[PDB]
Amino acid sequence: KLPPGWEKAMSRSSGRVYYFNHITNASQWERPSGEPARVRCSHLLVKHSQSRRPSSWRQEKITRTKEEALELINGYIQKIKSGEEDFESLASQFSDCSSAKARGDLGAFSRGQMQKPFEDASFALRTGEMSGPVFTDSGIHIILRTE
Ligand SMILES: CC(=O)c1cc[nH]n1
Ligand SMILES: CC(=O)c1cc[nH]n1
Ligand SMILES: CC(=O)c1cc[nH]n1
Ligand SMILES: CC(=O)c1cc[nH]n1
C-alpha cells in the first residue's frame, strides 16, 4: 500500500485521516510519495541527564530531563515545519552532537554502523524527508536524509 513504515491514522482533534510512520515517527496530512546500500543524513541531537555521555560542546554538564529534551525536539520540529527555521541552521546552533559544526552532517553510511534506531529511521526516509523524534542512547534526534 504505502511505503515502508507508513500507516493511516485518525486525527483526534479534526477527525481527518493522516499518515504516520512508526519507524521514523514522521506524521503528516498528505499521503506519502512513492532500499539503497547507503544513505547520507544530517541530525540534530538533544541530550539529557541519562544520555550515554551527558556533556556536549554546548554544556559541560547536561542536566535537562528526557521529557525536557523531547519538548525541545518537538519545538524544533514545529519551527522547521512552520518555515520559521531550517533544519541545518537549528542543528548548527543547538545540536548537542559535535557534528553541529558541520550543520549536523554525519556523512554516508550503511546498515550496521549507527545506533539501530537512528539507522532504521534513516533508511526509511526518502531524500528530502525529515524524521520525528528518534530515541537512542545518545539522546533524542531529528534526522534529515540528504542523499
Ligand atoms: C536509562 C534510561 O532511563 C534512559 C532513557 C533514555 N536513555 N536512557
Ligand atoms: C522515551 C523518552 O526519552 C521520553 C521522554 C519523554 N517521553 N519519552
Ligand atoms: C531543509 C529542511 O529544513 C528540511 C526539512 C525537511 N526536509 N528538508
Ligand atoms: C554510531 C553513532 O555515532 C550514531 C548513531 C546515531 N547517531 N550517531
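Here Swiss-Prot sets the residue numbers for chain A, with the shown residues being 6-39, 51-163 in order.
This entry, so its header tells us, was determined using X-ray crystallography, 1.6 Å.
Backbone N, Cα and C atoms are what each Cβ position is placed from, and that goes for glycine too.
Annotated features, as they stand in Swiss-Prot:
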- 52-163: domain 'PpiC' (DOMAIN)
- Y23 to A: Reduced affinity for KIF20B (MUTAGEN)
- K63 to A: Loss of peptidyl-prolyl cis/trans isomerase activity. No effect on the interaction with IRAK3/IRAK-M. Abolishes IL33-mediated increase of IRAK3/IRAK-M protein levels (MUTAGEN)
- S71 to D or E: Loss of peptidyl-prolyl cis/trans isomerase activity, nuclear localization and cellular function (MUTAGEN)
- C113 to A: Loss of peptidyl-prolyl cis/trans isomerase activity; decrease in DNA repair of double-strand breaks by homologous recombination slightly less efficient than that observed with wild-type protein. No effect on RBBP8/CtIP (MUTAGEN)
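All features noted in Swiss-Prot, drawn onto the structure.
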residue: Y23; record: mutagenesis position; CB count, 10 Å: 15
residue: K63; record: mutagenesis position; CB count, 10 Å: 23
residue: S71; record: mutagenesis position; CB count, 10 Å: 12
residue: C113; record: mutagenesis position; CB count, 10 Å: 21
Give me the CA-CA distance between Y23 (mutagenesis position) and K63 (mutagenesis position), in Å, as a whole number.
30
Taking DSSP H, G, I as helix and E, B as strand, the domain 'PpiC' (52-163) contains 39 helix, 24 strand, 49 coil
Unmodelled stretch of 11 residues from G39 to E51; how many angstrom between the C-alpha atoms?
13
Rounded to the nearest angstrom, how far is the Cα of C113 (mutagenesis position) from the Cα of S71 (mutagenesis position)?
9
Of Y23, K63, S71, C113, the mutagenesis positions whose C-beta sits under 6 angstroms from any atom of ligand 2 are none
Which mutagenesis positions from the set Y23, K63, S71, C113 have a C-beta atom lying less than 6 Å away from ligand 3?
none
Helix, strand or coil: which one is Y23 (mutagenesis position) in, per DSSP?
strand
